[PDB]
Amino acid sequence: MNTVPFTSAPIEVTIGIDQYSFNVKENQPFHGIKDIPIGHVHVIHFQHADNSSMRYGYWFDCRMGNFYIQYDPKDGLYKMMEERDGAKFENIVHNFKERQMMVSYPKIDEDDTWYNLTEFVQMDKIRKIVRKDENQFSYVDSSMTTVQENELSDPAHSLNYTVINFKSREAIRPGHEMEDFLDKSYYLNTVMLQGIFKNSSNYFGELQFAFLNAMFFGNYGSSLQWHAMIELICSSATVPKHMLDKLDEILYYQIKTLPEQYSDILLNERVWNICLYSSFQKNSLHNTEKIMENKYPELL
Amino acid sequence: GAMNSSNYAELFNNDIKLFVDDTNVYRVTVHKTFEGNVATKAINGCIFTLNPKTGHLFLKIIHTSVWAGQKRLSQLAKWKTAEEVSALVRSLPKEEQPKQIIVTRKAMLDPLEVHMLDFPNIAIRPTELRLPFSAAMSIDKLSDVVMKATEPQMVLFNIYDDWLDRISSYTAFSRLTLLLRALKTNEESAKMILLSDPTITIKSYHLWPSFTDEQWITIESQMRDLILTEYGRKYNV
């Protein structure tokens, strides 16, 4: 069980860790989050009481080092940092626990939600989508734009998701125009799975990471990426049986977890109605279909 | 963006552009089988690909053989249209390739777009206009060459005959659409108006009668009258 200490909490902010969150008052003696489950990625995120604009946050993995949070009064935000002095860091952590100024990561033992949402997400891949190589953790906020979005400005602050585009040469083999556009199996299996992602786990992992960024930061290009990657699978006539079953599990937990009030912008009517009802794989998402109907029948 | 009444004069500028209409590509007769079930028989169709500025018409004849053993033919018809258009563009010298292709039906967009991926600078556009180009098979010479074809064939016409010698593209295009609109609403009457006078003939290299300027005005009047009347009959106005 690992810990992310906080130097202080100078400004009123709502702090999230994974799917949990706490209100912290200006100069409340908050000094960190303890009992974080080792073995998964995690995201700690922020929304200032005074600017409900720009939700922001840090993806990290405690196996990769000792991380802590510190407010920066110049840049105006809670920054994640790494403490390289292992002894100085256990000291800070032990004393804050002793004084009991830390919240416990509040996991119900029955609950596999976070595992299920992060099953295929790996820090090493996150750091390739969010390129900032001097840090071991990754910043994302509400307003970061994607490489694809940029093509249609600042590259240092971009989300380098894998570009998917159904009307590109990449997606369409010459001479198979009609075939490949109606049945995206060759784009999915040869171009994307075998060629770029190498395997289904890294594919699932980026999908999951994109969903999570759309949910936690309202990052709109992430939402576009999550939908694109679903649609490519659902629009392919030929998909390994192991991916289809896993996909139904993945989507299920994502739909389960989404705030109810947000279904309007985070869920793309067209993609979902096409995947669940028109696509080759309509009948392969039984759990995802059942939850979607009982929870957002309006969108459908 | 979409082509409409507002940006209508853009057809006649010096940017090369083509209309594509696919309404006569997949043509069938519907009939009863011996067992009383319904069945279709295809007949020869065509892609109607037209430069509105110059009148050049790239009539690509779709022989029934192209449907042999194929499913979802109405969907396939859109892709074959887009395949044949793309090949026409590839066959043309660079300086003849269009800058825009305007499809008369929005369902051609994705098929044409996918086939033209090699031509990213050719803009594929829909239109809000209701162009009568489906009536192209009411022009006797066009219908005859289509129905007689025994293999795939491209036939070239100038759809304005020699009009541009005397009128502008804008006026030539309005004449063509008025003629075809009339043929579309009431072919029998339209054709009657055009051939009533045996002394006005169609040149062998032409599609329409060699009317004088003054006779064109009477004709156009006769075609406008035809169109209005059919409108009252349709809607009881």
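First residue shown is number 1, and so on along the chain.
According to its header, the structure was obtained by X-ray crystallography, 1.8 Å.
The backbone N, Cα and C atoms fix where each Cβ goes, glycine too.
Experimental mutagenesis at this site is recorded by Swiss-Prot as B:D21 to N (Swiss-Prot position 1853), annotated: Reduced growth at 30 degrees Celsius. Strongly reduced growth at 16 degrees Celsius. Around B:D21 (mutagenesis position), the same-chain residues at least 6 positions away in sequence with a Cβ under 8 Å from its Cβ are B:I47, B:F48, B:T49, B:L50, B:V103, B:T104, B:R105, B:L131, B:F133, B:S134, B:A136. Secondary structure from DSSP puts B:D21 (mutagenesis position) in a beta strand.
One entry in Swiss-Prot concerns the mutagenesis experiment B:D22 to N (Swiss-Prot position 1854). Its note says: Reduced growth at 30 degrees Celsius. Strongly reduced growth at 16 degrees Celsius. Sequence-distant neighbours of B:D22 (mutagenesis position) (same chain, six or more apart, CB under 8 Å from its CB) are B:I47, B:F48, B:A77, B:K78, B:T81, B:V103, B:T104, B:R105, B:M108, listed in sequence order.
Quoted from Swiss-Prot, the note on the mutagenesis of B:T23 to A (Swiss-Prot position 1855) is: Reduced growth at 30 degrees Celsius. Strongly reduced growth at 16 degrees Celsius.
The annotation that Swiss-Prot gives for the mutagenesis experiment B:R105 to K (Swiss-Prot position 1937) reads: Severely impaired growth. Reduced growth at 30 degrees Celsius. Strongly reduced growth at 16 degrees Celsius. Counting every protein chain shown, the number of other Cβ atoms lying within 10 Å of the Cβ of B:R105 (mutagenesis position) is 16.
Its Cβ placed at the centre, B:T23 (mutagenesis position) has 21 other Cβ atoms within 10 Å.
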